[PDB]
Amino acid sequence: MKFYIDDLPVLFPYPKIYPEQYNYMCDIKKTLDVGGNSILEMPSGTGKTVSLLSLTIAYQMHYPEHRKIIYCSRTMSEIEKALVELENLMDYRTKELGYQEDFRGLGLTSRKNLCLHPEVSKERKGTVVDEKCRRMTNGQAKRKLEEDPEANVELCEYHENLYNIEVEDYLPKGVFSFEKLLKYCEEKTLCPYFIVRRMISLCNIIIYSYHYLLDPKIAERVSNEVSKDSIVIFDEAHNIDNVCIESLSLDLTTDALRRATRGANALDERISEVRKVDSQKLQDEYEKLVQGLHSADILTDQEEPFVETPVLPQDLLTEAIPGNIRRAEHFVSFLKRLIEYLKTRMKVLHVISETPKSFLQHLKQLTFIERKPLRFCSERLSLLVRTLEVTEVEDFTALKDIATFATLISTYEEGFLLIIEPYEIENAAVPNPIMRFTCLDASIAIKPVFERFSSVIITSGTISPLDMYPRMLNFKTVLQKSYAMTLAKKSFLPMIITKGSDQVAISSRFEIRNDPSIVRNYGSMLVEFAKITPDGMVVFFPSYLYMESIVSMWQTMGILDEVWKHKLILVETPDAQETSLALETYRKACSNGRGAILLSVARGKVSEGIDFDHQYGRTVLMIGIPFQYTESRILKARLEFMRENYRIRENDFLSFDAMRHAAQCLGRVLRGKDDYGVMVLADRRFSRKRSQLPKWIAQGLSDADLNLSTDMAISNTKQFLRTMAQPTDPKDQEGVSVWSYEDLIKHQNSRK
Amino acid sequence: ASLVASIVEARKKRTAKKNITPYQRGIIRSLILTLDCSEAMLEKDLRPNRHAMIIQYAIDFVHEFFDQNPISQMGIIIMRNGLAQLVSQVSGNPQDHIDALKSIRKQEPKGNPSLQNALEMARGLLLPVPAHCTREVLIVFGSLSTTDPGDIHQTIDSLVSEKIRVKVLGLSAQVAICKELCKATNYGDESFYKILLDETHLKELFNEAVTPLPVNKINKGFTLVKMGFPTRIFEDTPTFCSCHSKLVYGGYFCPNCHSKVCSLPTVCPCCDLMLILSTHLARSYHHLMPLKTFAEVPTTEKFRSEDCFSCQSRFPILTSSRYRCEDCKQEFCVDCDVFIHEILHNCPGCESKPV
Amino acid sequence: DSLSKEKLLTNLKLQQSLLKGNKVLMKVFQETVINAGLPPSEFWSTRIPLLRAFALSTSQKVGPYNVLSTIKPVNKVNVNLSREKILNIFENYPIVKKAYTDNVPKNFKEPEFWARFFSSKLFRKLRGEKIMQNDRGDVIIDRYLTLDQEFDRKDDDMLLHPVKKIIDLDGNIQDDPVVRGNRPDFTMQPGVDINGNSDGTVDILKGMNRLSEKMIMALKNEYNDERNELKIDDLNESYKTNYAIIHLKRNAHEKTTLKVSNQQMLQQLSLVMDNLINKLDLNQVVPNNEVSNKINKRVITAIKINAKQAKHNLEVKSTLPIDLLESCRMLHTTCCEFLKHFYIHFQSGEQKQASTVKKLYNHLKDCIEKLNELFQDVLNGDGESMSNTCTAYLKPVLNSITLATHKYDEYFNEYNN
Ligand code: SF4
Ligand SMILES: [Zn+2]
Ligand SMILES: [Zn+2]
Ligand SMILES: [Zn+2]
Ligand SMILES: [Zn+2]
């Protein structure tokens, strides 16, 4: 359906549309015309992404700016689903026009997902895949093979075909799904990793993860070829503060120092071998450090720096390497005594939380190691590894951590704290100690996104409320509001269970978690939903050890054995391969109608992008409040941190963040205006969290449902399944929840 | 507001029944009645038993189907304890099915379902079925799980290849597998998989399910059938029947081999031809031409008559229960209109109207 | 498969088993095949759906299930040992089948055998219970532990295959596998002790999982697409009943092998209105008891014949002896079987069946002579007084037999001559 908005011809692949999506597109168009930022809470039971794609394609083709559009996603599965949605959209628009328009827009992922060389791809670790792909495709391999054809450091045929052909002739114009381009590059023996690394400037739009946005090692590399004036759109980035912190927080082990000593000793022995063959390469490196040439100055673009950038590219140094570490032997001895300092600061007895300034002051007090060499150590080590040709870096890969930490702590001192603890494992036979680094502000990595792009547009599904996100991130929007659906009748059924059918108060606190009476209550609930579950049902808990503890004693006393006769059960395996095979079995079980029951963490891998619908999304349990573990020093420092800066209350934030995780888990049931289910919540303290609930979620929640028990919960689920076990008149939703185009026109005339 | 609620519920029913169309429907039918003795139907949530009201309502359905569709033949497969069983194959005799039903009533139900086994031997029962004889199976299920010896999807595709349409009637709620079964079995339609809410709605589902089903153009079976009536002779001697070899005072003659049979509508056992009467073909002309609904006029207008055209009773005033046949332009009462549409098959107002 | 009419005729052992199950089918079989000489191939050729029903009844098996989770031992535990449960365990667990196949005939007897099998560690281990090292079990079955572990690794190897891409979470975890952040808590790691050894709940989860994939491969035995499953029909056109309507045209033809006028009907209407407004007389209607007597004569003439029919308005009681009665019953039944096969012969419409029609017509002529000598024997042994009953009783089947002979003769003269 091709209709008109105020200035733009807008197409839709369906004959029908929802008003929430329509007004959402209207507000997006207003935000595009005004420029700047916006935060919009969409109703997660509305199809959003296809409307987004239709509006962006129409905006790009008709608007004479023709700004690039940057989709920003979380998971490769989300990227692939968006690829399928866009391919449906462009097929529709090609059929509508009678022709395909010129366009390119693709995804982005790793070599481990993209190495079509069958030998390099077979390695389990993506670090090993990247290392071997470097070793035989880095151009050093090509130069060795060109100099000596007998020099058997080979090249990938998929790599070499991309230089046999041209970069614009890598693909025919259009949009390719990931399986489609993998089939194409298998047919023509092409490397899609280097293809998509060469498609960054060439595609009109882009979609990728958040790691290649935030982590500076993989951030500026994408950010070079993208336009300054592009359109930025996010998706479900409510947990991006965790990703920002984990991109800038590091820990230390005794294994790290041991591996550092071994790598430094083997590196110095190789330096002795290199100086006894030919000191010319090291002399050339030393005079290039005298001149002050960096890794980008000396290395080509194909070869990459060995120690990738720990700090932001805005926080890099441009002057020369100091004379203390300018010589290779002097740098190696300096690194050795740095490891000596790290070892003698490693052996503490109790918990210390010091500043980077305090660490640097004690560093200069004890030894004579300075902040500018600690910044330059990463570049110095990368240039040393490139010159030395030490390609077996298995002993040498640990020193990347030390150079990363040194350049991080010698650049960052405020908004960051250095934590030193004597217990790497608190529940251990022996105390391994640890130094911890803490990222405390999440606005730092999204700051260069803010000053790089004006049209930064932010959205998610269950982001409620909005105000603390311009607190935790130092920004503001020109406009922000939220959206709830104008559904015909309620088909998601939220209620709060504070008590079992025995009327016993229920919770999942980390102290009273091993309370066997409340456990017996919990399994009476498990029995009663296991007896009644038609297709699928999922239970989450705040902590996977506690899941394993309760399911272990459950199997021990046999209620799992007797509920075995109803359905199957799957639990989130530690290996995500086994978890994927488990999801395949559950998909086949709901396909044949046996059905299974799922267990995973509210902060687990299933909770961050996995969808369930119409037999998979049928009902989801949450037992207790999904809190983060309380005695995390990083958590307490961040809690204090955000209170001193943005006056953010600790317990209020903890409750709000637990509700954010719970709402993110519970949003994996409803897709359009056709799915249905019962939303069951099990804690006493849930009743005071309607404000922390999203607007549409708490809209279906009743005040009588704030305190319910298992018996009338069972009753209400029965009358629910009898209710939508029956059909419904289309005329009850013909123009009030679903619109025709004529219904849209009639609403437009009603508004004007 | 009680009459207003009754009027708007009758409007919703009328919107459901607006599609009064003269579709060609399944007349030469072959039926399989899949039943289950599993332990799920032992539950006393239904009073006296799920299996109890299954037995009596199945007896009622047997009687209603043999009345409304006499020429068809219907079989009974019982599921019990991991392997389904056959107690009655397709026959023109209800008595055998009724005796099997009361034998099941006398016995206890217990077990666990194997729907693939039930479908496989149902497939073998419908294997020597002629193309004009439409193949249909009715499904009841009181559980939410089924273990099966092999995969169900090859069975699904094979039964789709065998050109079958099947209704499934579940107990608790909708199951995705049975929804997919009715979808692929019924060319994407999922109106064939329905769940009850109480016993009244259950009986209404039975009364709907007695009726034949309209047939598509794409599965065309346009042919002829070689039919012949028998001749009743009220004979003066105990005489052997062809089937059971027992001495009967009177009976029929075959139109070809002149043999006698006990009952109608039955095939010949000897020269092997379907022997019916005009009653059996006469039973479904109200399917062949239906009776469209009658115009309930409003109380605002003046009326031609203020009393019923048919039962001759005076019409009430707040609402106007004067229901006008569009084929006859005569208003009738709600009582006569409901009775004529449920039982009768001609409008006496249209008999009054000359053409 | 073995589902053709040829294969149903081929399964002679199944025919033997069902014949041995039935009784009157046995008696029919000896009278036709053994006494009269009917070939078996066309004995069973009229019973092909019954053969198919027996073949389906014999050729079916049940769904797999977990024998172990269901069965509890319930102090020597009592056992309701079922051989069906034993074979359920056998083709559930080929390790148990292999432990069976070398122990009953060689090492120890069957009851001491299954006593050791209930005693064994592998019993409670493969049962829904983590194995305890305190348990003594059965040391003979303890040699099967590493054999079953080899079976576990081999089954994992054959089960392992490339995973569908959109479902695969390995692409998600390998999307950015070079992330060096911080590891999660003790919460997210599996349940281990202070020595780091696990409780084995992941191992029993693997075992029940592997049970589910054995169910999946039991379904997946001898006995692109992403676009459709990602397509959504919620905002699409509903399915249309493309059913054809029927219309009627009606023109009934009249049957194949005086008129009053408007003036006449008007004047008779005038007369009858004159008589109606004139007079009605009550007692003029009584008949004169002679015309009423002939009325009674006609009524009683109807009553006599109709009530004589109504005098004769398990079967009826018979004066026949039971031996002669059953002999005429079975001869009648087999002659009906002949005549149904004769309609199979004649309605076949093939020149291929000509010698079959000839030889069967000889058999029918033998049946005719059997009936005639039967009636002669009942005549001379009973003085005809009930042999009249026997002949009148068997009369309609021999009448249709004669009808078949006359049809064969008339058609023979039509096509031959
Ligand atoms: S060029 Fe591509 S396919 Fe070849 S080794 Fe490198 S990543 Fe693998
Ligand atoms: Zn009979
Ligand atoms: Zn006949
Ligand atoms: Zn009336
Ligand atoms: Zn009428």
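Cβ atoms are placed via backbone N, Cα and C, with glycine included.
The annotation domain 'Helicase ATP-binding' is assigned in Swiss-Prot to A:7-285 on the grounds of sequence analysis.
The secondary structure of A:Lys48 (mutagenesis position), as reduced to three states from DSSP, is coil rather than helix or strand. The ATP binding site annotation in Swiss-Prot covers A:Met42, A:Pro43, A:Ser44, A:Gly45, A:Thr46, A:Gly47, A:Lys48, A:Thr49.
Its Cβ placed at the centre, A:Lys48 (mutagenesis position) has 21 other Cβ atoms within 10 Å. Quoted from Swiss-Prot for the published mutagenesis A:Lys48 to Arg or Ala: Loss of ATPase and DNA helicase activities but not ssDNA-binding or ATP-binding, impaired removal of pyrimidine dimers. Loss of RNA:DNA helicase. Extremely UV-sensitive.
Under mutagenesis, Swiss-Prot gives A:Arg111 to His with this note: Intermediate level of UV-sensitivity. Long-range C-beta contacts of A:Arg111 (mutagenesis position), restricted to its own chain and to partners at least six residues apart, with a cutoff below 8 Å, comprise A:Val120, A:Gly126, A:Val129, A:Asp130, A:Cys133, A:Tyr193.
The note that Swiss-Prot attaches to the published mutagenesis A:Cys115 to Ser is: Extremely UV-sensitive. Of all Cβ atoms in the protein chains displayed, 25 besides its own lie within 10 Å of the Cβ of A:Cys115 (mutagenesis position).
If you look up Swiss-Prot, you'll see A:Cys115, A:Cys133, A:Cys156, A:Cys191 marked as [4Fe-4S] cluster binding site. Counting every protein chain shown, 24 other Cβ atoms lie within 10 Å of the Cβ of A:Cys191 ([4Fe-4S] cluster binding site).
Annotation for A:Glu236 (mutagenesis position): same-chain Cβ neighbours under 8 Å, separated by at least 6 residues, are A:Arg74, A:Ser460, A:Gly461, A:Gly609, A:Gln664. One entry in Swiss-Prot concerns the mutagenesis experiment A:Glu236 to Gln. Its note says: Loss of 5'-3' helicase activity of TFIIH, transcription still occurs, has no effect on DNA translocase activity.
Classification of A:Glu236 (mutagenesis position) by DSSP places it in coil, neither helical nor stranded. According to Swiss-Prot, the mutagenesis experiment A:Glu236 to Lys carries the following note: In rad3-1; abnormal sensitivity to UV irradiation, defective excision of damaged DNA bases.
Swiss-Prot gives this note for the published mutagenesis A:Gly461 to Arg: In rad3-2; abnormal sensitivity to UV irradiation, defective excision of damaged DNA bases. In the three-state DSSP scheme, A:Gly461 (mutagenesis position) is classed as coil.
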Recorded positions near ligand 1 among A:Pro43, A:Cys115, A:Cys133, A:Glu236 (Cβ under 6 Å): A:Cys115, A:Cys133
Output field, ATP shell: CB within 8 Å of site CB centroid, site A:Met42, A:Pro43, A:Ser44, A:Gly45, A:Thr46, A:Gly47, A:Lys48, A:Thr49 dropped: A:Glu20, A:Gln21, A:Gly461, A:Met485, A:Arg671
By Cα-Cα distance, the member of binding-site residues A:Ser44, A:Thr46, A:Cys156, A:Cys191 nearest A:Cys115 (mutagenesis position): A:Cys191
Distance [Cα-Cα, Å, rounded] between A:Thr49 (ATP binding site) and A:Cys156 ([4Fe-4S] cluster binding site): 38
Secondary structure of A:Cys133 ([4Fe-4S] cluster binding site) (DSSP, helix/strand/coil): helix
For A:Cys156 ([4Fe-4S] cluster binding site), nearby residues of its own chain (Cβ under 8 Å, 6 or more apart in sequence): A:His117, A:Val120, A:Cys133, A:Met136, A:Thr137, A:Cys191
Cβ contacts of A:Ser44 (ATP binding site) (under 8 Å, same chain, 6 or more positions away): A:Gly461, A:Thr462, A:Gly667, A:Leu670, A:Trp696
Recorded positions: A:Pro43, A:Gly45, A:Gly47, A:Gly461 - member with fewest neighbouring CB atoms within 10 Å: A:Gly47
Position of peak Cβ density within 10 Å, selected from the binding-site residues A:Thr46, A:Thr49: A:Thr46
